[PDB]
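Q: Take a look at the following structure, please.
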Amino acid sequence: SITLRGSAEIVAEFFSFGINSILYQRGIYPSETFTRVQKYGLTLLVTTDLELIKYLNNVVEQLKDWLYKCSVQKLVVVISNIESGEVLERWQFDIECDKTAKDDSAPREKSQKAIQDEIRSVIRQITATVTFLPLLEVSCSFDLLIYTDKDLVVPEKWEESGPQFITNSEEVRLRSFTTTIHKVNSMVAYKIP
Amino acid sequence: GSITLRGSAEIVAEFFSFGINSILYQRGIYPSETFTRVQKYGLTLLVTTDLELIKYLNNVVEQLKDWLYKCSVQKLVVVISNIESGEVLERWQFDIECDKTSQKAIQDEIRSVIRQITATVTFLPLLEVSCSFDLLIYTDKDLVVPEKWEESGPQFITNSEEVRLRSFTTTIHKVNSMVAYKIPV
């Protein structure tokens with residue numbers, strides 16, 4: 001059994017490792033930037049750069065918050081050529097949320113194993129994605145997007161931003177894990193050569 | 001759907017290998033740590049490193065590289081089925097575009113395949129039980145095919161835990177033959 005207490009966390013945790021494993025599997029940050037660790041029963045890499053750690057701790061944390069409340073539905077990783085500004089790759093996580101859970105008599109029935117396994121297969125897929133994605137050879141920087149309700153108060157630093165879709169694109173839809181309180185559809189979108 | 005492998009023989013085999021590999025990875029048939037990244041044709045590819053499999057996937061692919069140099073094999077079909085159940089779980093079908101026998105060319109081919117395989121694994125349910133592989137080499141009713149290859153086929157077992165796969169077996173199914181004609185007038 002599992003509760004909003006934690007299902008908020010599980011998904012936040014996912015975004016940490018995912019965003020890391022995206023950044024590493026892409027060439028966003030240097031390969032030696034990251035360290036080899038165990039989670040979900042795979043070996044993923046998380047970053048070492050203090051700047052990037054402090055950064056992600058803030059987002060993983062801020063998401064944990066909003067997930068509890070069901071404010072956030074989209075999280076996007078926008079990979080853009082820092083030389084030009086142009087967008088080259090775009091990882092997009094849709095978050096179907098079950099509002100009627102704050103009000104649940106009993107915790108949902110679903111083993112840790114279950115959920116920690118649906119993910120093992122998502123992350124696993126994102127990894128095998130490496131073949132057909134085009135290679136980023138220009139200096140690229142990333143950026144997060146969070147989609148949320150107008151009916152929410154967001155800390156002062158954030159600010160409204162264009163969607164930044166890819167001029168000429170090709171998407172590929174991926175597996176979707178779910179805690180029964182949060183479903184996360186994941187799909188990548190690359191620039192057609 | 002079904003994936004189309006176009007090319008000469010020395011190649012189409014290698015492609016099959018890359019695909020049947022990707023399937024084993026993304027479906028968690030073997031573990032994650034079973035595999036490794038290797039680069040060939042300027043691409044990165046996931047391939048397995050369990051010696052059992054390599055031996056087997058090799059002998060079957062070599063014999064396939066052969067039947068192919070003359071376009072005798074029409075389609076390969078992989079049939080992941082529950083091992084006690086019997087019930088099929090999913091089929092992976094490869095249609096062959098046979099050419100009897102630069103690099104930008106190959107490159108695009110591999111991608112379309114891995115990309116196909118990948119977009120597919122999206123819609124499949126999670127696997128959760130033990131299971132058997134059944135490779136089906138579909139060939140011309142006529143063939144140098146040794147008797148053993150048909151019906152029983154060569155196979156291997158792995159009772160060792162940590163691996164979904166339990167038996168992988170190949171078998172040749174001879175069906176008909178095709179001849180392309182024109183009609184100049």
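Counting starts with 1 at the first residue shown.
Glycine residues also receive a Cβ, built from the backbone N, Cα and C atoms like all the rest.
From Swiss-Prot, for reference:
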- B:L5 to A (Swiss-Prot position 13): Leads to formation the closed conformation and homodimerization. Reduces binding to MAD1L1 (MUTAGEN)
- B:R115 to A (Swiss-Prot position 133): Prevents aggregation and promotes formation of monomeric protein that slowly interconverts between the open and closed conformation (MUTAGEN)
Q: Which one of the mutagenesis positions (B:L5, B:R115) has its C-beta surrounded by the most other C-beta atoms within 10 angstroms?
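A: The most densely surrounded of these mutagenesis positions is B:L5.
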Q: Quick check for the class: what is the C-alpha distance, in angstrom and rounded, between B:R115 (mutagenesis position) and B:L5 (mutagenesis position)?
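A: For B:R115 (mutagenesis position) versus B:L5 (mutagenesis position), the Cα atoms are 13 Å apart.
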Q: Between B:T101 and B:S102 the chain has a hole of 10 residues; just give the Cα distance across it in whole angstrom, please.
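A: Cα separation at the break: 17 Å.
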Q: If H, G and I count as helix, E and B as strand, and all else as coil, what does DSSP give for B:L5 (mutagenesis position)?
A: strand
